[PDB]
Amino acid sequence: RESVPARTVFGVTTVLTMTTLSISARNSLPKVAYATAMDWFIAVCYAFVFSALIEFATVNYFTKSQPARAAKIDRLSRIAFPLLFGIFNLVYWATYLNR
Amino acid sequence: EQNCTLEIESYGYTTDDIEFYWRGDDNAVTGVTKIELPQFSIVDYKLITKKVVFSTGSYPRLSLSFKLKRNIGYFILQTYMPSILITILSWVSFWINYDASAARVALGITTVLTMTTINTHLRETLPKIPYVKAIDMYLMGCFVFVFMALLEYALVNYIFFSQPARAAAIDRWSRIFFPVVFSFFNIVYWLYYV
Amino acid sequence: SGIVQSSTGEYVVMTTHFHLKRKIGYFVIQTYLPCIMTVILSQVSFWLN
Ligand SMILES: *[C@@H]1O[C@H](CO)[C@@H](O[C@@H]2O[C@H](CO)[C@@H](O[C@@H]3O[C@H](CO)[C@@H](O)[C@H](O)[C@@H]3O)[C@H](O)[C@H]2NC(C)=O)[C@H](O)[C@H]1NC(C)=O
């Protein structure tokens, strides 16, 4: 939690990587007027990256003032984020592969 | 909305020799409601018969006019959502403490880079239309906000050592008043372009 | 109207020049302003300690 520059560059350039992936991924789709399955997947993943950065921002803001809170939200996120992304993937794949 | 027409005239015969009308006069054009465009949506079609007047006489004419209303959800999802979220992500640097120089520089400058990348890849994906458009105005607005956020950080860093109090006051004011200005910009833009 | 001389003879030629002026408003906000803001941002680096 105390390595602010490393975590900040990590998150922000992860967002930039996601942006490049989204842009490259939409160069294949025909210009439809609505969201494809891959569009939902990309938007959800992009939101996850944005939320991880926001989580780090909260941790940094409450560190040095409520370090108990900062460590508590870190330990909670380590178990929340993947446990929510995995179930999202399961539901998405289950709904789309069976149609 | 793009009003796209089809004009039907007679080349050599004037109204003194030939007269045009729609057979049915309201059902003459069929199959239009069943048209499924990928990017638009026919909201209405009109049938207009008339006689146009030129020098050597009046020539008959019919006109089939479609009104195509462009679907928006795609453009939202692909262009606006990334830019808005990158603007917010640029804002994130304000909650990062003043000492975190490398952190706030990384965030702001990478947000500028990402905004440039989005702009210069949508410049290719979008049709090449060499005059200014509302999408371009919005992308410029987001870029200018990222620019202002990074300049605000630069000001804070410059004036800090002389007066932490004013540094922190500036930081808090910007924290409270860039979201305000961004909402104001969004409201004016979306109400002016709709 | 003019006369063109070629290896085959002299021919009448009816010319019509159409005069066009390019718009700038797109390149202004699409290249010039991003470039100017990038240079301004590069200079702003001097204000940091
Ligand atoms: C797309 O644009 C064209 C061009 O303006 C629209 O055609 C216009 O439609 C209106 C409504 O039918 C016409 O007004 C009519 O004028 C006649 C004059 O003889 C009058 O008798 C009618 O009572 C009515 O006032 C207008 O003339 C016509 N313009 C042209 C140049 O044909 C068309 O409606 C648009 N497409 C849409 C709305 O889907």
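Note that chain C carries Swiss-Prot numbering, so the residues on display, from first to last, are 227-275.
Determination method: electron microscopy, 3.0 Å.
Each Cβ is built from the backbone N, Cα and C atoms, and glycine gets one as well.
Per Swiss-Prot, the features are as follows:
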MUTAGEN   C:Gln269 to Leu  Reduced potentiation and activation by the agonist alphaxalone
MUTAGEN   C:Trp273 to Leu  Completely abolishes potentiation and activation by the agonist alphaxalone
BINDING   C:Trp273  3alpha-hydroxy-5alpha-pregnan-11,20-dione binding site
Cβ contacts of C:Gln269 (mutagenesis position) (under 8 Å, same chain, 6 or more positions away): none
C:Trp273 (mutagenesis position) - helix vs strand vs coil (DSSP): helix
Under 8 Å by Cβ from C:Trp273 (mutagenesis position), same chain, sequence gap 6 or more: none
